[PDB]
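Q: First, the structure itself, so that you have it in front of you.
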Amino acid sequence: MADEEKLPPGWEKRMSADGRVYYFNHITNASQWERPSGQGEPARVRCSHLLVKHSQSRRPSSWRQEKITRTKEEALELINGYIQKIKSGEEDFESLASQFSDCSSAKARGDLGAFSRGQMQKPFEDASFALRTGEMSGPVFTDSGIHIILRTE
């Protein structure tokens, strides 16, 4: 913020397939055209998430499908679709989570409440603590499936 515009933790400058610089966070897997900026992590964060399970999930079943049979590839395709829909403005995170998340948290519009380190699967935890308030992750893979994470607090 002061006299410096170093990129925040996990952020790096990359070149898009179509020729424009963009920014990628290697911890949250988020990609955006906007420069992310221009100190330790938070002690606790509150996040909501949208989970898309697949046949190789630890528990290949959910409230919206007793037997999950989609491949991991298909799951990623859906995740990328939801991310694109949210970024476009045609859909909002909460609505999509309540309708399509394979996690029971869908009942709470994806809200998982607040948590500390050591309470969620590592990849999910790493992404969550690297997000700033209001930020959304890119595709995050865990033994549960593929997630889209939104930090609310």
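Each residue's number is its place along the chain shown, starting with 1.
Quick check of the header: X-ray crystallography, 1.5 Å.
Each residue, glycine too, has its Cβ placed from N, Cα and C.
Found this in Swiss-Prot, in case it helps:
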MUTAGEN   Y22 to A (Swiss-Prot position 23)  Reduced affinity for KIF20B
MUTAGEN   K53 to A (Swiss-Prot position 63)  Loss of peptidyl-prolyl cis/trans isomerase activity. No effect on the interaction with IRAK3/IRAK-M. Abolishes IL33-mediated increase of IRAK3/IRAK-M protein levels
MUTAGEN   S61 to D or E (Swiss-Prot position 71)  Loss of peptidyl-prolyl cis/trans isomerase activity, nuclear localization and cellular function
MUTAGEN   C103 to A (Swiss-Prot position 113)  Loss of peptidyl-prolyl cis/trans isomerase activity; decrease in DNA repair of double-strand breaks by homologous recombination slightly less efficient than that observed with wild-type protein. No effect on RBBP8/CtIP
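Please go over these features one by one and say how buried each is and what sits next to it.
A: For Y22 (mutagenesis position), the same-chain residues 6+ apart in sequence whose C-beta sits under 8 angstroms from its C-beta are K13, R14, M15, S16, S31, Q32, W33.
Long-range C-beta contacts of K53 (mutagenesis position), restricted to its own chain and to partners at least six residues apart, with a cutoff below 8 Å, comprise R59, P60, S61, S62, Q65, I68, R70, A75, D102, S144, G145.
Look at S61 (mutagenesis position): DSSP puts it in coil.
For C103 (mutagenesis position), the same-chain residues lying six or more positions away in sequence with a CB closer than 8 A to its CB are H49, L50, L51, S62, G110, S144.
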Q: Around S61 (mutagenesis position), how many other C-beta atoms are within 10 angstroms of its C-beta?
A: 12
Q: Could you tell me how far apart, in whole Å, the Cα atoms of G38 and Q39 are, given that 9 residues between them are missing from the model?
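A: Distance across the unmodelled stretch, Cα to Cα, is 16 Å.
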